[PDB]
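Chemist: Before I ask anything, let me first share the structure, which is written out below as structure tokens.
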Amino acid sequence: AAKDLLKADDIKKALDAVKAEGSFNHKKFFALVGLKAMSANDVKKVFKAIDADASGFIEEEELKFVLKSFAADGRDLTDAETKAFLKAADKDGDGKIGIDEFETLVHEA
Ligand SMILES: [Ca+2]
Ligand SMILES: [Ca+2]
């Protein structure tokens, strides 16, 4: 459901930059899409979407399908690509990326 909030071309540039099988980075991808500077409000709303299960948290499984809201079958993480997002979005090593953690990494991307 984040397709209406964004763009379009912004999703075609980030995915075209990481479509490879292991070329995803979390900083270059989100940096191109535009979430880096969207508005903390519409950002907490972007995360609310990343939370595919409704646990106010981004779990590793969501990280794999993190691009489903932008494309139902858009990017499909390769596993190693998921080990990058998790090791780049989790610092406390809790296995869960809350908002401040998510809106902090997405904005600093
Ligand atoms: Ca979750
Ligand atoms: Ca965390």
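Count begins at 1; order follows the chain as displayed.
Recorded method is solution NMR.
Using N, Cα and C of the backbone, Cβ positions are placed for all residues, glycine too.
For reference, Swiss-Prot lists these features for the protein:
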type: BINDING; residues: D51, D53, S55, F57, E59, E62; note: Ca(2+) 1 binding site
type: BINDING; residues: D90, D92, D94, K96, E101; note: Ca(2+) 2 binding site
type: DOMAIN; residues: 38-73; note: domain 'EF-hand 1'
type: DOMAIN; residues: 77-109; note: domain 'EF-hand 2'
type: VARIANT; residues: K28 to A (Swiss-Prot position 27); note: In alpha-2
type: VARIANT; residues: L32 to K (Swiss-Prot position 31); note: In alpha-2
Chemist: Can you tell which of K28, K96 has the least company, meaning the fewest other C-beta atoms within 10 angstroms of its C-beta, among these recorded positions?
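Modeler: Candidates: the recorded positions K28, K96. Fewest Cβ atoms within 10 Å: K28.
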Chemist: Any idea what DSSP makes of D90 (Ca(2+) 2 binding site), helix, strand or coil?
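Modeler: Coil, per DSSP.
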Chemist: Which of these binding-site residues (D51, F57, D90, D92, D94, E101) have a C-beta closer than 6 Å to some atom of ligand 2?
Modeler: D90, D92, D94, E101
Chemist: Count up the helix, strand and coil residues in the domain 'EF-hand 1' (38-73) according to DSSP, in that order.
Modeler: 16 helix, 2 strand, 18 coil
Chemist: For Ca(2+) 1, what surrounds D51, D53, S55, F57, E59, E62 with a Cβ no more than 8 Å from their Cβ centroid?
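Modeler: Other same-chain residues with Cβ inside the cutoff are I50, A52, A54, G56, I58, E61, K96.
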Chemist: Under 8 Å Cβ-Cβ from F57 (Ca(2+) 1 binding site), six or more apart in the same chain: what's there?
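Modeler: Result: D51, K96, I97, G98.
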Chemist: Quick check on the binding-site residues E62, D90: which one has the highest count of other Cβ atoms within 10 Å of its Cβ?
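Modeler: Of the binding-site residues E62, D90, the highest Cβ count within 10 Å belongs to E62.
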Chemist: How many Å lie between the Cα of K28 (variant position) and the Cα of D90 (Ca(2+) 2 binding site)?
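Modeler: Cα to Cα, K28 (variant position) and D90 (Ca(2+) 2 binding site) are separated by 17 Å.
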Chemist: What is the separation, in Å, between the Cα atoms of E101 (Ca(2+) 2 binding site) and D53 (Ca(2+) 1 binding site)?
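Modeler: Between the alpha carbons of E101 (Ca(2+) 2 binding site) and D53 (Ca(2+) 1 binding site) there are 18 Å.
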Chemist: Are any of the recorded positions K28, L32, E59, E62, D94 near ligand 1, with a Cβ under 6 Å from it, and if so which?
Modeler: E59, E62
Chemist: Can you check what DSSP calls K96 (Ca(2+) 2 binding site), collapsed to helix, strand or coil?
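Modeler: Its secondary structure by DSSP: strand.
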